[PDB]
Amino acid sequence: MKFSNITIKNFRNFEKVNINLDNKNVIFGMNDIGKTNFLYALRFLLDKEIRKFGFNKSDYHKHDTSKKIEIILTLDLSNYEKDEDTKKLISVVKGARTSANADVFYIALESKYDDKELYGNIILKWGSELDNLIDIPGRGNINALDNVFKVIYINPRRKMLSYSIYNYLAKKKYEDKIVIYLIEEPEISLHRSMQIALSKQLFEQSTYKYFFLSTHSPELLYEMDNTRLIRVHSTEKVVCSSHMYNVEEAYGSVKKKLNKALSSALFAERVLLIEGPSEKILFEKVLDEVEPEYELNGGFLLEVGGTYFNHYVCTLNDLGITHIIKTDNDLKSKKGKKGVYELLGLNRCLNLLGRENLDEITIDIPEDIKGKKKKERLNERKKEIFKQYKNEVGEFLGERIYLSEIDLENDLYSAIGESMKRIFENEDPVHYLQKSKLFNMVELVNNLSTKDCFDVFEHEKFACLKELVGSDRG
Amino acid sequence: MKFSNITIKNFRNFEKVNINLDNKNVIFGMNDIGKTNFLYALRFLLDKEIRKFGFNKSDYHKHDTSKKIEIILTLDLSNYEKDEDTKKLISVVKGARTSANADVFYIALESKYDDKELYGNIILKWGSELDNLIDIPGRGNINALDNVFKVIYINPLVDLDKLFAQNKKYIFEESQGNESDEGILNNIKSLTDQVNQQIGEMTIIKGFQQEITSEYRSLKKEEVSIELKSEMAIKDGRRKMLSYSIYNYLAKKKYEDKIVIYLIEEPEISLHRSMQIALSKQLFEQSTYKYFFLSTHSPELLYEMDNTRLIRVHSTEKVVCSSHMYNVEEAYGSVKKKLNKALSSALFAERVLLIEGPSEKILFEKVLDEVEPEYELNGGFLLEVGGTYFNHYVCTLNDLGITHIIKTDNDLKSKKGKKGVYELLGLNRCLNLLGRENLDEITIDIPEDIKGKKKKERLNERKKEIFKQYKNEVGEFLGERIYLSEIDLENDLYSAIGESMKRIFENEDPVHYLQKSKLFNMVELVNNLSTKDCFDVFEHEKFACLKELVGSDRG
Amino acid sequence: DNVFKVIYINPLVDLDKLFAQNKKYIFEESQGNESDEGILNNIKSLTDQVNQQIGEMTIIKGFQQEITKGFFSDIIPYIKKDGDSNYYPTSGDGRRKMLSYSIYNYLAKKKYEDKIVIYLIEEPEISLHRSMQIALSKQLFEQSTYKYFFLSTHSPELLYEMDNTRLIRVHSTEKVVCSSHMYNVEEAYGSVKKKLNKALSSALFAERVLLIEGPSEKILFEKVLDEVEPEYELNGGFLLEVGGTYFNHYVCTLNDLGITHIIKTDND
Ligand SMILES: Nc1ncnc2c1ncn2[C@@H]1O[C@H](COP(=O)(O)OP(=O)(O)OP(=O)(O)O)[C@@H](O)[C@H]1O
Ligand SMILES: Nc1ncnc2c1ncn2[C@@H]1O[C@H](COP(=O)(O)OP(=O)(O)OP(=O)(O)O)[C@@H](O)[C@H]1O
Ligand SMILES: Nc1ncnc2c1ncn2[C@@H]1O[C@H](COP(=O)(O)OP(=O)(O)OP(=O)(O)O)[C@@H](O)[C@H]1O
Ligand SMILES: [Mg+2]
Ligand SMILES: [Mg+2]
């Protein structure tokens, strides 16, 4: 019914690895760390043609060859009389299972080196409890596990015909077996529109029930939903982190833009979360003039656009990717009511720690002038809010959340003050930059010389750039 | 020295193509369109190991052997005073140039099938004049192009072992070559050679060397001996990144007297995204790769592209290749990474809609989710341009044969230091797209007591008068797939679904409430939109850019 | 698999492949110290003066500046003739077969002493000389290297030394049928054993064998069959010179194998 857990106790790269699993799961990560030895742990368990050659000396960890290779797969059979695959498992296993535990199954692999004939023999056991596992019975070269599982391995248009021939043989010949697909790097020699078509076919259609997918491209994750993301870390000690990726029912109209933003940010190490494109213009100019290889070393700039920061921070925090948030404090006018304002940037910061939303404040504004002085009255109210809530702001500084006092433009005026007066030639350069944000920021960074980017980068209001680069002072 | 042109006639899927080139060329297109067979036309012309087997019957167009294959390459040689490669070419082809000031050169390939022996013979010819090409002289297996051109073919399917077996004798080429620069190390590289001599006196090898000879000499007592030797050395993504430095190191040491041409076929295979960005920075910024031809499917290899030539293979009626010289100007250089990151995904599309910001992306992505959700599968793309850079994207997409659609707004921008004057922004952008000049500024008499809300309807009435005044230019924009709004996107959306916009936002003015926060209230609008509202947006005559984007003939 | 080791030698041996596949048995033991550990320390010490100074006059150290033990895996056995010091990779198929036979004999005599070794040899006369076939026949049928073998052959020179041997002949009369015979040379034939073996080893590969008594019969019958039926030995005929005395041994050896024996003789 559902794969729950795999435990690789000893293999080539793995010293003690325990990964939570699901149906339809995708494994990614850096080069040269793992993740095809993850797929070889599933071929040595369930595919007969890889299992029949045994283990060599090089399949042990650091050529130590005095330890035991153990690969344990946990299956969840909680749903009875709803799926046919649970009856397909129980009609072959017979009674190795017990009616006290009629919900979990363990298929285990053990291997000890002989060290006289120089051969590692693979002994497979299955059972309902993790202690007292009995051996899988077999007659000749045929095991009892070969009647249950059929494993189809895909490794590369002729390749779309190679997909369709295997899909046709899987839907015509393999109705009585559980079919498990292992698709290893399908994006090679494939156009990106065909990658988006394969992603739609993988995650929406019901012809791929159980797949393990290894990939390097963000276009195969454009249509992802109800999946499990396994990330292998870049360290020399192999740590794998897994996340059950689901998109909620409230985010149904955002889901294409949400997946197309998040699927490129999954292949990084440090992700800076910003609001709009003018932040991307200013931060890409300052990071071009200060630290020009940041995409090479794992940095990323992610646009959110006002979807309450929860989905991205939960997905990046469950996978082990460092998330830095740069944001501004803004008040939002309510719907159909006059003179009341929601503290929207503070609430959007406060939902990340896990709190309640704050009560809305109100201020009385007369009919007067509303061109200029309403903005300084709202700026004085934002300064009073930022002076009031100092312990929660220091709690956000305990995390990587960086909330501005008013906006990005007032922090940019606090970083460089004479340069914005020289470029824009105005009594206030903040208000001219607030008129057209996508045009005047281009005019600012076109006239921005060197060492002004160093004054932006070394400022205390822009410590998120020093977090995104990752240079440590102490 | 510069590459200038190529002309391929009767080559497998190609019938007649004529493609301009440069030193750095990037080849892209669909699956099974001719990117491999374009790279083999430079292998058959310049590499001897592919040329020495000849042509089969299957290398001709539609398996028709009566027609002849001709591949002609053009070089520009006007940099003779500054380039060393031009002097590498001229010192071989000395007698065949036709004047003292001829800067053009032609390297040609002809072929004609023989039906009795079933063989396609390859005849190579060169000259400064295309009518008077002569045959390339040579003796034996070597002709005279082999002394000047070295072709390095880079494929990630090969491992490091097959290049490393050639590197076992290239270490001996290093120890003999470089005018004995390793002759300081050569007496103590024999010390490393005799490190491999007392590995022969462990007793597990010395027992084998005696017992194999004693087992062998029980047959006839032959005068043989059995010896053992290894000769190793030390140094799917780190093997490939090792082999890239191995090819760059061998190009720096061996081929200083030769012109090195790189043919890099699909270098995104089993590389990470950051390694693709690092390979793009090495290929387009460093001067190690002077000449390359590159085929790619990945947009991350074009994140650093500059001074390059983009070739796009497509199929409208025949297999036809479009070609564009990509340069970024000096005024655009402060935002060049954002330009290349936006444009490099839009190069791999068929119809590109150029929108302004992310609110248009939110509304158009939910409307295209409801109406035609496989628009990304067919070749549709939405490009955020910032409203500022319309010439660069339209020139790059128009020279490559990709249909560009622009949906924009009619904006007015306030000047600096002068009160009451305004600059037409969207009309100046859409008329600088057509080649016309910019327009004069216009002053609007607004008194100081009229502020806040009513200034926006006075500016909207002035935008209506400006859109009424230039009606023939707006009809010229509609002739060229340019869609200028009368005021904004939000007034066209109020023209489309404004009863539902009054229902959802609950106010009598839903245009002003969505423009109070353009990125927060857009999600609040589009979360409550039904299926009938999205079809009313899609079938509207103010939103014909979506109907041009999906490619259907409904409108 | 704890009792039987089966060594199969095909006609298309490759020395590289066999050596590589078996290199897990040899050269992969600890064996304590072997009284030469300071020589192995001198292997380790002379590798500490090569990894820090490989730059010549700073041409490849500067090329690496701009971007900033168990080596028995590729060992190749060669055959060296005496008087020459060069190592040619190209070698013929006569000695490349016999080095693979020596490697199989060394692995049988060292690694599989606890088991029962069965050889299955398909056609060992291929790319061997005549004297090498006679030397392989003497080593097969005299020495105790090959205690259990099953041999298939097409050459009479590998049967020049045969004794204490089950001979199996596969042939077709109505279906595929195999006829077997137990072959021993007796004590009375012990002085003339080589001449009967050199005579009978070519007559084992025939269908109809005429047993004649001398060379004048061979001259007259080869003239008559040269003028009448000149393709008689293409069709399975053979003329066997007995020597006058040996009618029991040839007739029982050819009659147990299904070969038709014809006798023409005199009244002496
Ligand atoms: N028995 C072993 N003991 C220790 N390390 C091992 C062992 N076997 C393999 N390794 C290490 O694991 C690596 C295997 O890399 P692998 O192919 O799993 O990486 P990858 O992430 O799939 O690569 P890529 O992204 O390039 O395709 C080897 O290069 C080696 O460093
Ligand atoms: N002799 C020929 N006559 C006509 N068409 C031919 C001939 N030889 C090849 N072709 C066509 O050229 C195609 C070769 O595709 P090719 O490998 O050049 O494309 P590609 O763009 O590199 O593909 P991919 O992206 O899948 O690598 C064949 O599929 C066929 O349609
Ligand atoms: N360049 C060379 N210089 C000197 N000797 C060489 C050279 N190349 C090969 N040889 C020698 O020539 C012989 C090559 O064996 P070759 O295959 O020519 O002989 P052969 O009589 O056909 O053998 P076989 O009976 O095994 O088929 C070896 O003795 C080898 O050492
Ligand atoms: Mg891999
Ligand atoms: Mg190809």
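Using Swiss-Prot numbers, chain A covers 1-156, 261-578, in order.
Keep in mind that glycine also has a Cβ here, set from the backbone N, Cα and C atoms.
If you look up Swiss-Prot, you'll see A:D32, A:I33, A:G34, A:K35, A:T36 marked as ATP binding site. Among the features that Swiss-Prot reports, divalent metal cation 1 binding site is placed at A:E379, A:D463, A:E464. Under the heading divalent metal cation 2 binding site, Swiss-Prot lists A:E383, A:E513, citing similarity to another entry as support. Looking at Swiss-Prot, you'll find the mutagenesis A:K35 to A noted as follows: Retains endonuclease activity. Per Swiss-Prot, mutagenesis A:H320 to A is noted as: Retains endonuclease activity, ATP only partially inhibits endonuclease activity. Annotation of the mutagenesis experiment A:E379 to A in Swiss-Prot: Loss of endonuclease activity. Swiss-Prot lists A:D511 to A among its mutagenesis entries, and the accompanying note reads: Loss of endonuclease activity. Among the sequence features in Swiss-Prot, the mutagenesis site A:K541 to A is noted as follows: Loss of endonuclease activity.
Shown here: features listed in Swiss-Prot, placed on the structure.
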residue: A:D32; record: ATP binding site; contacts (Cβ under 8 Å, 6+ apart): none
residue: A:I33; record: ATP binding site; contacts (Cβ under 8 Å, 6+ apart): A:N13, A:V336, A:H337, A:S338, A:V342
residue: A:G34; record: ATP binding site; contacts (Cβ under 8 Å, 6+ apart): A:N13, A:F14, A:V336, A:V342, A:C344
residue: A:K35; record: mutagenesis position; contacts (Cβ under 8 Å, 6+ apart): A:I27, A:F28, A:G29, A:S318, A:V336
residue: A:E379; record: mutagenesis position; contacts (Cβ under 8 Å, 6+ apart): A:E407, A:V408, A:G409, A:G410, A:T431, A:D432
residue: A:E383; record: divalent metal cation 2 binding site; contacts (Cβ under 8 Å, 6+ apart): A:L405, A:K430, A:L512
residue: A:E464; record: divalent metal cation 1 binding site; contacts (Cβ under 8 Å, 6+ apart): A:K438, A:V444, A:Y445, A:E446, A:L447
residue: A:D511; record: mutagenesis position; contacts (Cβ under 8 Å, 6+ apart): A:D432, A:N433, A:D434
residue: A:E513; record: divalent metal cation 2 binding site; contacts (Cβ under 8 Å, 6+ apart): A:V534, A:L537, A:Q538
residue: A:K541; record: mutagenesis position; contacts (Cβ under 8 Å, 6+ apart): A:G380, A:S382
Reduced DSSP assignment, A:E513 (divalent metal cation 2 binding site): helix
Contacting recorded positions, sequence order - A:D32, A:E379, A:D463, A:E464, A:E513 vs ligand 1, Cβ under 6 Å: A:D32
Neighbourhood of A:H320 (mutagenesis position) by C-beta distance under 8 A, where only residues 6 or more apart in the same chain count: A:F28, A:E289, A:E291, A:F371
Cβ-Cβ distance under 8 Å to A:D463 (divalent metal cation 1 binding site), same chain, at least six residues away: none
Intrachain C-beta neighbours of A:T36 (ATP binding site), sequence separation six or more, cut-off 8 angstroms: A:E288, A:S318
Where A:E383 (divalent metal cation 2 binding site) falls in three-state DSSP terms: helix
List of the recorded positions A:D32, A:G34, A:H320 facing chain B, defined by a Cβ pair under 8 Å: A:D32, A:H320
ATP site, defined by A:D32, A:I33, A:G34, A:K35, A:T36: further same-chain residues with Cβ within 8 Å of the Cβ centre: A:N13, A:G29, A:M30, A:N31, A:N37, A:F38, A:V336
Mapped DSSP class for A:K541 (mutagenesis position), helix or strand or coil: helix
Recorded positions whose CB lies under 6 angstroms from ligand 4, from A:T36, A:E379, A:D463, A:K541: A:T36
